[PDB]
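Structure first, then comments.
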Amino acid sequence: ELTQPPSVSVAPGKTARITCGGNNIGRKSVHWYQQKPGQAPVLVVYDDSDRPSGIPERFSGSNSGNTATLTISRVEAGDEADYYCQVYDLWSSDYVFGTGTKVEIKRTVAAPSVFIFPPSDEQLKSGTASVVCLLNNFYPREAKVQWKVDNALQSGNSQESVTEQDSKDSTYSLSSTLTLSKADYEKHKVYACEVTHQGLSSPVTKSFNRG
Amino acid sequence: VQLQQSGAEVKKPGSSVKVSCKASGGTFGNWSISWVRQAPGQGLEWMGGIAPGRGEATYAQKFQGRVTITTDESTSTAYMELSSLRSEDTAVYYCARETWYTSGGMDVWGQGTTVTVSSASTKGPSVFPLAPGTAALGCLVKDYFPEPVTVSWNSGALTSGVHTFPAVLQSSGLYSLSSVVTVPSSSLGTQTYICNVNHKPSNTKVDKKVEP
Amino acid sequence: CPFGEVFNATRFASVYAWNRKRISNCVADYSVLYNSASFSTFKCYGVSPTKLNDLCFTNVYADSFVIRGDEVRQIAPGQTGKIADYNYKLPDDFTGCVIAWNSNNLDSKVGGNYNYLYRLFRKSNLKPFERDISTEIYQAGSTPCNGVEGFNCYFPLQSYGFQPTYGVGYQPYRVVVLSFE
C-alpha cells in the first residue's frame, strides 16, 4: 500500500531520489504531490513520468513494476517539503496515498546561537514559571538540550518544538521550555541550559541566577 | 477554477461536523470532487468522493458507513459530514478535483478546513515577554484554545529574523507557542520592540513591549 | 494471433452483452501485452505471465466489454456488485489474466455516451461465464408488469453516463479477460 521512506536528506546540487513501493501499481499511473508546511498538496508528477503545466522539468518520475521513484534534479534550498505518492488502485476503487517522505537539504555544519530566557515578573504572579532556551539557526537537526539546575540534570518537565527547515539557509531552530511551579522556582538558584550539537567544540551553557 | 473550503471548527467529541467545499467558478460543472484528510503531523488519507453532476458518491472502505458526502447544485457546494467524532479524527480536511487526464489523481486542491475534536474550552492567551554580538528577545504565548494564533512583530515592522515556533499541546488540553527575534545588540537601548498577538477564535488582541 | 483486432478494435460491446473470441491454433505471445505500456493494469489469477509465453493451451477465450473505473474490482473471482452478479461473473477457480485499460478518449462523449449499458436489475445471479441479453421488464413489486413499465416495473438495462471531464472512477475502462483451458 505505497510505502515511502520516512525521510531522505540530499546535498545541494545532487539529485534527490524518493522511492514509492507498493504491490501491483499501475503501469501508467503514479502521482507525486509536494506539500510544504501549512500548504495544500501540489501535483508535481503524474502518469509516472509526466509533468503538468508550470512544474519545472527538474522533477522526474520513474516506475519499475512494484516501485516508483521521484527524481528531483539539482536540489536547491527551496525543495524542503513532504512528498506523497498516489495511485488509483483499480482493484480496490480507492485513492491510496503514500506514507510521506520528508526532504532535508544538507548544509555546512552550522552552530546554534543559544539564548536563555528567565521568567517575567508578571508570569510569576500567575503561580507558574517557564524558562525558555532558544537555539537559533543550526544544522544538522539533531541537538541535545538538557536542563541543568544547580548542576542537577533535569528531566520530565521539558517540551521541545523545532521549526521546519528554513527556506534560504536550510537551518532549523529549536526552543525548549522548562515549566515548573512558582514554588519550585524559588527552590533553586542557577538555571542553566547545556546545548550539545555538531559543530560545537564543547557544550555551551547559558545560565542565569534567580534575581 | 479554484476551490474554497469552510472555516475551522471546534466540535466536542462524539458529535458530528459538516464541511462545505464551494467552487469559485460558478458551478462545479461536470467535475468530481474527492475528500482527503490529514492528521496533525501525519500523511494524506482518502475518505471518499462525489460527482456532483451525477448524484453518485463513493466512500473508502475505511470510512464507509461513517461519512456522508452530498451536494446541492442550487449553490454548487460539496459537503462532507463526519459522525461520531473521536480524538483521532482531528485533521485538516481537503477537497480536491479529481483529474480526468491522469488516470487517477487530484488536480486542484482546496485550502483546507481544520476540525479539532476536543473537549477543551475556549481561552485567550497571556503574553509574557522574553527579555535579553547579536541579541534575541521574544514574547511567550501560553495556554490558549484553539490552535490558530498569529504573532506579528511591531505590527509588521521587523520580519527578517523572526522564528514563530509551532504550538505544543500541553497536558492541560491547551497549547503553548513562542516567537523570538534576532536584533543587533546596539539597537536595544534605542529601538523599542513590541509583539502583536492575534487570537481570532477568542477575539484576543494583546500587545506587549519587550525591553531588558 | 487474432489479438490485434481484439485490443485495437474500434468499438467494444456493453458489459451486459459482452463478446468472446475463439483463439486457438495460433502463434500467441503474452510478453507483448506486458511490454505494451498502453494498458492500465494486468492481473493474472493462477497463471503467471512470465511462463505464459512458452505454454501450449487447448483453447483460449478473450472476453471484451466496457465498465467504469470503480467497477474494475468486480472483474475478479469472488466479488459482488452490479457487475459480477448481473453482468459478468468469474468462477472462483479462475486460471487466467484480466487486462483492463482506460478508454476515456473513445468510449466517452461530451454530450453523454448513452450507448454503453449495464444490467441493473435481475432476479437470479449470473453463473460464471454466463451472458444474459434479455429485455424482460423487471418486476420488483407485487404487481405483475408483463410488458408494461409502470411503477415497480423497470427496464433492466441502465446506461452509463461517460462524460470525459469527470474523475477516473467514473470513466469508461475497456476490459479484456483472458481465460486458459
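Using the numbering of Swiss-Prot, the residues shown for chain C are 336-516, in order.
In case you wondered, yes, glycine gets a Cβ from its N, Cα and C as well.
Swiss-Prot gives this note for the natural variant C:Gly339 to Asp: In strain: Omicron/BA.1, Omicron/BA.2, Omicron/BA.2.12.1, Omicron/BA.4, Omicron/BA.5, Omicron/BQ.1.1. Listed in sequence order, the residues of the same chain lying 6 or more apart from C:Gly339 (variant position) and placing their CB within less than 8 Å of its CB: none are present.
The annotation that Swiss-Prot gives for the naturally occurring variant C:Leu368 to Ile reads: In strain: Omicron/XBB.1.5, Omicron/EG.5.1. C:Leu368 (variant position) falls within a helical segment according to DSSP. Within the same chain, residues at least 6 positions away in sequence whose Cβ sits under 8 Å from that of C:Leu368 (variant position) are C:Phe338, C:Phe342, C:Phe374, C:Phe377, C:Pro384, C:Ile434.
Listed in Swiss-Prot is the natural variant C:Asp405 to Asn, annotated as follows: In strain: Omicron/BA.2, Omicron/BA.2.12.1, Omicron/BA.2.75, Omicron/BA.4, Omicron/BA.5, Omicron/BQ.1.1, Omicron/XBB.1.5, Omicron/EG.5.1; complete loss of interaction with host integrins. Within the same chain, residues at least 6 positions away in sequence whose Cβ sits under 8 Å from that of C:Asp405 (variant position) are C:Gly504, C:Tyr505.
A natural variant is reported in Swiss-Prot for this position, C:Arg408 to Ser, and the note states: In strain: Omicron/BA.2, Omicron/BA.2.12.1, Omicron/BA.2.75, Omicron/BA.4, Omicron/BA.5, Omicron/BQ.1.1, Omicron/XBB.1.5, Omicron/EG.5.1. All protein chains considered, the CB of C:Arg408 (variant position) has 17 other CB atoms within 10 Å.
Neighbour count (other Cβ atoms within 10 Å of the Cβ, all protein chains): 18 for C:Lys417 (variant position). According to Swiss-Prot, the naturally occurring change C:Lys417 to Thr is described as follows: In strain: Gamma/P.1.
C:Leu452 (variant position) falls within a strand when secondary structure is assigned with DSSP. Here the residue is the original one, but Swiss-Prot notes a natural variant at this spot, C:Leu452 to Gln: In strain: Omicron/BA.2.12.1.
While the structure shown retains the original residue, Swiss-Prot records the mutagenesis experiment C:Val483 to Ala with this note: Increased resistance to neutralizing antibodies. According to its DSSP assignment, C:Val483 (mutagenesis position) is coil. Packing around C:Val483 (mutagenesis position) is summarised by its Cβ count: 10 other Cβ atoms lie within 10 angstroms of its Cβ, all protein chains included.
One entry in Swiss-Prot concerns the natural variant C:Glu484 to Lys. Its note says: In strain: Beta/B.1.351, Eta/B.1.525, Theta/P.3, Iota/B.1.526, B.1.1.318, Gamma/P.1, Zeta/P.2 and Mu/B.1.621; May enhance affinity to human ACE2 receptor. Sequence-distant neighbours of C:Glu484 (variant position) (same chain, 6+ residues apart, CB-CB distance under 8 A): C:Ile472, C:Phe490.
Where Swiss-Prot documents C:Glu484 to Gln as a natural variant, the accompanying text is: In strain: Kappa/B.1.617.1.
Classification of C:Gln493 (variant position) by DSSP places it within a strand. Taking the Cβ of C:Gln493 (variant position) as reference, residues of its chain lying under 8 Å away and at least six apart in sequence are, in sequence order, C:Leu452, C:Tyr453, C:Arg454, C:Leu455. For the natural variant C:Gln493 to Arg, the note given by Swiss-Prot reads: In strain: Omicron/BA.1, Omicron/BA.2, Omicron/BA.2.12.1.
Quoted from Swiss-Prot, the note on the mutagenesis of C:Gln493 to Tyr is: Reduced host ACE2-binding affinity in vitro.
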Assigned element (helix, strand, coil) containing C:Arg408 (variant position), judged by DSSP: helix
Inter-residue C-alpha distance, C:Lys417 (variant position) and C:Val483 (mutagenesis position) (nearest angstrom): 24
Rounded inter-Cα distance in Å - C:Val483 (mutagenesis position), C:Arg408 (variant position): 35
Variant positions, contacting chain B; criterion Cβ under 8 Å; candidates C:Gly339, C:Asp405, C:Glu484: C:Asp405
Of C:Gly339, C:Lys417, C:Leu452, C:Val483, C:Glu484, C:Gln493, chain A-adjacent recorded positions (C-beta under 8 angstroms): none
